[PDB]
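A.B. asks: Quick one: the structure is below, and I'll ask about it shortly.
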Amino acid sequence: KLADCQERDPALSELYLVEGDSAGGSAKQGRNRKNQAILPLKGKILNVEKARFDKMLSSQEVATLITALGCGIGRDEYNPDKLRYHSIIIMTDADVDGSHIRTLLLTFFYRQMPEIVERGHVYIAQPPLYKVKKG
Amino acid sequence: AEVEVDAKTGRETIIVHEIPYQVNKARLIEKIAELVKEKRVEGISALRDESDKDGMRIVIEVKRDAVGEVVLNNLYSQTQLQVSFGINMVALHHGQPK
DNA sequence: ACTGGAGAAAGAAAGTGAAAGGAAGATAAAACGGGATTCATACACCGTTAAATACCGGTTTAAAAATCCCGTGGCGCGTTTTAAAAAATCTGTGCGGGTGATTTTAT
DNA sequence: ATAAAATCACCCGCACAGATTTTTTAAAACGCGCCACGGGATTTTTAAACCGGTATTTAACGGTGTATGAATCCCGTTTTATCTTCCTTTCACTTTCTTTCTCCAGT
């Protein structure tokens, strides 16, 4: 499901996370293929604060996200120097469910990969909600 | 499609601007890659897509000891760069096929 | 005492989840081979001359060419095998309206 | 119980690319036979060495002005060493089917 870019230098690359396939296609049709990548998701994600480690590992969306990031997991082989994109952007819908998904993703990133947040590789996008036209 | 020749190095590439009617681009790229992988077509080194808001653009690069026209003809013969369309005009007239 | 139905025991055959391992794949590190520069340095081209070699006239002689008899194996013919290439026959697949169905998360 | 996001099978015609499957054809082979060819023993002739001498033809030598060979720096190519894997296999376990042994109510 990944639509990778063409730039090979990780310091000049970006990654976008979207909720589903419709938004994924809409973003793919209007991106810049040179240094931008798109990775779709599937609905609401698991809450790792209330779950166990084996339950988190058995999940599919989390496994796909970990594979896309390419840093490792478990804090044993987890090397924060293997990050493949130096800019991670969260872009969900403009309603409340987007806020819920954003909170879930922030919880995951803070609880599992603190170094990425500490170094400053996480960003938040601000899409609009309304469009008004007069004349 | 056409062939462009580098002024200095002399390397030549193939640029595709348009594709036939009712053809999927992703499947075409996958078919070309599969043909290259199994060594059924010779003389291809690189393959990528660079389509943007301006228009369609597919880039194919040839090797040092190959001729672009031969590769283009082989692609015409084996891939979906050329397709056949069968015309069959049937319609209902007074409630009857004709 | 005897009969026939029914439930419980016991025994044997089939399906099962887990099993080294090995050929069969797959993926990285390494050794390789083929172009762009950079000159110093050895190589290509031009006058001079002593010397080494080609050439002619007439022998000759020993060696090679020419000739005859014969007895064989190496080509030629006819008839079979056997891979190799070509023609013929099957197998998938996608286009667009229709029929009917599946799964994961939060509170 | 309300919300967020997803997935698959088949039917109907038609055109073509790719994968078996017969069918034909040219090369390789075997058995038999005969005559073309080469060995051996005489005649014959001529190619080249040898003496002259003469008349050219080449190679070594001394100046100028380049074209190239070894060295350096890279990047696509191919090898080799190194990981994971699905079918074969048994095998102890479990399950499920078939026969037997009583109970036992009724008359």
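Chain A is numbered as in Swiss-Prot, which gives 406-540 for the residues shown.
Determined by electron microscopy, 2.3 Å, according to the entry header.
The backbone N, Cα and C atoms fix where each Cβ goes, and this holds for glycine too.
Residues or ranges marked as Mg(2+) 1 binding site by Swiss-Prot on the basis of sequence analysis: A:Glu424, A:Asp498. Here Swiss-Prot flags A:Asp498, A:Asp500 as Mg(2+) 2 binding site. Among the features that Swiss-Prot reports, domain 'Toprim' is placed at A:418-533. What Swiss-Prot says about the mutagenesis result for A:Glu424 to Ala or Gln is this: Strongly reduced DNA supercoiling and relaxation activity. Reduces ATP hydrolysis in response to DNA binding, but has only minor effect on the basal rate of ATP hydrolysis. A:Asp498 to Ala or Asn appears in Swiss-Prot as a mutagenesis experiment; the accompanying note says: Strongly reduced DNA supercoiling and relaxation activity. Reduces ATP hydrolysis in response to DNA binding, but has only minor effect on the basal rate of ATP hydrolysis. In Swiss-Prot, the entry for mutagenesis A:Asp500 to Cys or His states: Alters metal-dependency of ATP-independent DNA relaxation, prefers Mn(2+) and Co(2+) over wild-type Mg(2+). The structure shown retains the original residue. Annotation of the mutagenesis experiment A:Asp500 to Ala in Swiss-Prot: Strongly reduced DNA supercoiling and relaxation activity. Reduces ATP hydrolysis in response to DNA binding, but has only minor effect on the basal rate of ATP hydrolysis. For the mutagenesis of A:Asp502 to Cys or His, Swiss-Prot gives this note: Alters metal-dependency of ATP-independent DNA relaxation, prefers Mn(2+) and Co(2+) over wild-type Mg(2+). The structure shown keeps the original residue. Listed in Swiss-Prot as a natural variant, A:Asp426 to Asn is described as follows: In nal-24, nal-102, nal-103, nal-107, nal-108, nal-111, nal-114, en-2 and en-5 mutants; resistant to nalidixic acid and to enoxacin.
Walk me through where these features lie, including what they touch and how far apart they are.
C.D. replies: When secondary structure is read from DSSP and collapsed to three states, A:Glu424 (mutagenesis position) falls in the coil class. Sequence-distant contacts of A:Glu424 (mutagenesis position), defined by Cβ-Cβ distance under 8 angstroms and a gap of at least six in the same chain, are A:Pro445, A:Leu446, A:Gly448, A:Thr497, A:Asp498, A:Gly503, A:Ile506.
A 10 Å cutoff on Cβ-Cβ distances gives A:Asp498 (mutagenesis position) a total of 16 other Cβ atoms nearby, all chains included.
Note on the domain 'Toprim' (A:418-533): DSSP counts are 49 helix, 16 strand, 51 coil.
The number of other CB atoms found within 10 A of the CB of A:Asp500 (mutagenesis position), across every protein chain shown, is 9.
Its Cβ taken as reference, A:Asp502 (mutagenesis position) is surrounded by 13 other Cβ atoms within 10 Å in the chains shown.
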A.B. asks: Using a 10 Å radius around its CB, how many other CB atoms surround A:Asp426 (variant position)?
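C.D. replies: If we count other Cβ atoms within 10 Å of A:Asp426 (variant position), we arrive at 12.
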